[PDB]
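Scroll down for the structure; my scribbles are underneath it.
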Amino acid sequence: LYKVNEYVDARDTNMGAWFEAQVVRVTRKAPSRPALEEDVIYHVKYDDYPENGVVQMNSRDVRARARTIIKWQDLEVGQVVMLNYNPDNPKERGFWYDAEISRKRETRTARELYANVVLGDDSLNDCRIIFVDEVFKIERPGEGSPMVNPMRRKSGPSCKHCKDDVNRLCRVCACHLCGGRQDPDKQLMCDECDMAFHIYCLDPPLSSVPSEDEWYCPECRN
Amino acid sequence: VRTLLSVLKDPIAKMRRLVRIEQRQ
Ligand SMILES: [Zn+2]
Ligand SMILES: [Zn+2]
Ligand SMILES: [Zn+2]
Ligand SMILES: [Zn+2]
């Protein structure tokens, strides 16, 4: 079983995407049915989604962090791998999915990869994969070696300006005024420009979050 | 009313925000 502090991937069952995570605790629950193995529950924190906090996860939704990249030339059809895709904008970078390679081709213009991409619901067949050099071998149970040297991956939603670095201020990511990431619960989101504002950084400030439908910032006439 | 925390939780919404922000004008 995966150890405490072990860097791992964790699968968001709503969307099928895999996410860098770190094991915080391991709870071993006893089986409901005879001849069934004990149920390992992993409590995990997300590397770049700490806001979610520690989450309970089933051992099927957790596997050893992805370490090895398979090279273009080494990819063959039928292979199941983890690769990047964006269901909102396939040209642009997105999230990390498990997919079965369906078509591989090399034109004079560029190298093309297609795979069936597993999402929350089901597959998505013969998708045009564009990050062709960032195709990860899925770490198989049993084989490998604990990752206690994190192999980070470039993920879709990053900020161009602060690179999501939590030790930098940013007036894009975070509060538009101070650029601070603290008390995000007390940061109103403009319903027009989608900018964030601490309640206390507003002038005049607010003591708590308004209970109305929409909220606009000053610039957006409020 | 919507908060940054509620966004930062939803990985899609998080990403969708960034685009709305960067490609606006
Ligand atoms: Zn930023
Ligand atoms: Zn502020
Ligand atoms: Zn605004
Ligand atoms: Zn910008």
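Chain A is numbered as in Swiss-Prot; the shown residues are, in order, 134-164, 174-290, 292-365.
For all residues, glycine too, the Cβ spot is worked out from N, Cα and C.
Counting only same-chain residues at least 6 apart in sequence, those with a Cβ under 8 Å from the Cβ of A:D142 (mutagenesis position) are A:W151, A:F152, A:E153, A:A154, A:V204, A:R205, A:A206, A:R207, A:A208, A:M224, A:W238. For the recorded site, A:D142 (mutagenesis position), the DSSP three-state label reads strand. Quoted from Swiss-Prot for the published mutagenesis A:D142 to A: Impaired binding to histone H3 without affecting the protein folding; when associated with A-153.
Over all protein chains present, the Cβ of A:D145 (mutagenesis position) has 19 other Cβ atoms lying within 10 Å. Quoted from Swiss-Prot, the note attached to the mutagenesis of A:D145 to A states: Impaired binding to histone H3.
As a published mutagenesis entry, A:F152 to A appears in Swiss-Prot alongside the note: Impaired binding to histone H3. In the three-state DSSP assignment, the secondary structure recorded for A:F152 (mutagenesis position) is strand.
One entry in Swiss-Prot concerns the mutagenesis experiment A:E153 to A. Its note says: Impaired binding to histone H3 without affecting the protein folding; when associated with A-142.
With a 10 A radius on its CB, A:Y188 (mutagenesis position) counts 18 other CB atoms from all the protein chains. Among the mutagenesis results in Swiss-Prot, A:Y188 to A has the note: Impaired binding to histone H3. The residue drawn here is the original one.
Among the mutagenesis entries in Swiss-Prot is A:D190 to A, noted as: Slightly impaired binding to histone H3. Around the Cβ of A:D190 (mutagenesis position), 16 further Cβ atoms fall within 10 Å across all displayed protein chains.
A:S298 (mutagenesis position) counts 19 other C-beta atoms within 10 Å of its own C-beta, drawing on all protein chains shown. While the structure shown retains the original residue, Swiss-Prot records the mutagenesis experiment A:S298 to A with this note: Diminishes phosphorylation by PKA.
For the mutagenesis of A:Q330 to A or K, Swiss-Prot gives this note: Does not affect ability to bind histone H3 peptide. The structure shown keeps the original residue. In the three-state DSSP classification, A:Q330 (mutagenesis position) falls within a strand. Around A:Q330 (mutagenesis position), the same-chain residues at least 6 positions away in sequence with a Cβ under 8 Å from its Cβ are A:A317, A:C318, A:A339, A:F340, A:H341, A:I342.
Chain B comes within the C-beta cut-off of under 8 angstroms for the following of the mutagenesis positions A:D142, A:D145, A:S298: A:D145.
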